[PDB]
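J.: Take a look at this one; I'll ask things after.
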Amino acid sequence: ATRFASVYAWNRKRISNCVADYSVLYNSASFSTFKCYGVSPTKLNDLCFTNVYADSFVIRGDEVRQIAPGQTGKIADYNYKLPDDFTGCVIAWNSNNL
Amino acid sequence: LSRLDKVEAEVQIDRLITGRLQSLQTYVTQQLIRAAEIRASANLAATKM
Amino acid sequence: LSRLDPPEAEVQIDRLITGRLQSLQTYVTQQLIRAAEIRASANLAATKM
Amino acid sequence: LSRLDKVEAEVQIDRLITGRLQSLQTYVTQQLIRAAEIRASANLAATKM
């Protein structure tokens, strides 16, 4: 996408009723990190799902240490919060022209 | 098994093992004591017979 | 609950639940074995009555 | 004890205690119930004496 949303006001794209393809997001080497919590990161293909929420924003680069669920931090207690029993994947990659 | 690789699936499973095994061992102990009681009753019944 | 972090303090609680429950199972069996041992003695006692 | 430091082996020794101690408690429980059977055996014997 051209422009994203802020960490202040973020964007929620509800995704249903389509055939996913996570492997093409997996094998493509354009990512700084790929951390799937609760689900094994290469087993994304075999489990079939109810609802998908695509949540995109931007952040200070050291605050990917604070994007983890349960981890405290000034983004975590003020701006964007995950539950302790969160499952899913957070993906972050660098943005120097993006 | 359908959602994790080895090193963490083993952990979660191990959490299940210590506790399903505990349940089984509790059941065994209860049944053993109950059986000993039943034995006492049976020896009494044989004595009466 | 004073000086820990509730997204992680349950891990310290996690073993704390077990060993207290592990101690409770010891009290379960220690009662139950003598309880059968009392009654089997007591059924003799009523038989001596 | 010979290949790890204090912190990481403490978790490994933690796993070693639960299970050795549990087998010991499993051993005690097997001994106690069987002892009551022996205890039930003995009073039958001395009455026949």
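Using Swiss-Prot numbers, chain C covers 981-1029, in order.
Method of determination (from the header): electron microscopy, 4.5 Å.
Backbone N, Cα and C define each Cβ position, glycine as well.
A natural variant is reported in Swiss-Prot for this position, C:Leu981 to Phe, and the note states: In strain: Omicron/BA.1. Recorded in Swiss-Prot as a natural variant, C:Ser982 to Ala carries the remark: In strain: Alpha/B.1.1.7. For C:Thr1027 to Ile, Swiss-Prot lists a natural variant annotated as follows: In strain: Gamma/P.1.
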J.: Taking the Cβ of C:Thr1027 (variant position) as centre, how many other Cβ atoms lie within 10 Å?
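T.: Total other Cβ atoms inside 10 Å, all chains included: 8.
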J.: May I ask which residues of the same chain, at least 6 positions away in sequence, place their Cβ under 8 angstroms from the Cβ of C:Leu981 (variant position)?
T.: C:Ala989
J.: Where does C:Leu981 (variant position) sit in the DSSP three-state scheme?
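T.: Where C:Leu981 (variant position) sits, the three-state DSSP reduction gives coil.
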J.: Ten-angstrom check, please: count other Cβ atoms within 10 Å of the Cβ of C:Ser982 (variant position), all chains counted.
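T.: Total other Cβ atoms inside 10 Å, all chains included: 4.
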